[PDB]
Amino acid sequence: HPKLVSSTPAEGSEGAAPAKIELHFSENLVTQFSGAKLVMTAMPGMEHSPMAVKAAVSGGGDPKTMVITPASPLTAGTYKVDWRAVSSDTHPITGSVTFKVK
């Protein structure tokens, strides 16, 4: 199928911070209208209030290959990457991956 096909993000990885978050599209979408962020969804103790963390969105050689690098070292907790991929033409793919860090 076109669009998002493979990744190496952290799909329910429970153990350790992922080194980086790789996202691999069949379609060369992402002209210049894409982004991603990472929220520390640690514990919904105070009514589901996560905290947005500092991460950089890069790509590999081909602009179909996104590579998100956390800028701040990810500590223990629980965390969701929310990614927002988009093409020139139209047709977003917005999405997320959740993970736990021991």
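So for chain A, numbering is Swiss-Prot's, and the shown residues are 25-126, in order.
Header lists the method as solution NMR.
The backbone N, Cα and C atoms fix where each Cβ goes, and this holds for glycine too.
Per Swiss-Prot, the features are as follows:
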- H25 to F: Decreases affinity for copper(II) (MUTAGEN)
- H25, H115: Cu(2+) binding site (BINDING)
- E51 to G: Increases affinity for copper(II) (MUTAGEN)
- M64, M67, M70, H72, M75: Cu(+) binding site (BINDING)
- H115 to F: Decreases affinity for copper(II) (MUTAGEN)
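Closest in space to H72 (Cu(+) binding site), of the mutagenesis positions given as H25, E51, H115, is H115, taking the CA atom of each residue. Ranking the recorded positions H25, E51, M64, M67 by the distance of their Cα atoms from the Cα of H115 (mutagenesis position) places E51 first. Within 10 Å of the Cβ of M64 (Cu(+) binding site) there are 18 other Cβ atoms, across all protein chains. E51 (mutagenesis position) sits 9 Å from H25 (mutagenesis position), taking the Cα positions as reference. Of the listed binding-site residues, namely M67, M70, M75, the sparsest Cβ surroundings within 10 Å are found at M70. Sequence-distant neighbours of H25 (mutagenesis position) (same chain, 6+ apart, CB under 8 A from its CB) are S50. Within the group of recorded positions (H72, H115), the Cβ with the highest number of other Cβ atoms inside 10 Å belongs to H115. Listed in sequence order, the residues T65, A66, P68, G69, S73, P74 complete the 8 Å Cβ shell around the Cu(+) site centroid, once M64, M67, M70, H72, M75 themselves are left out. Residue density at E51 (mutagenesis position): 16 other Cβ atoms are found within 10 A of its Cβ, drawing on all protein chains shown.
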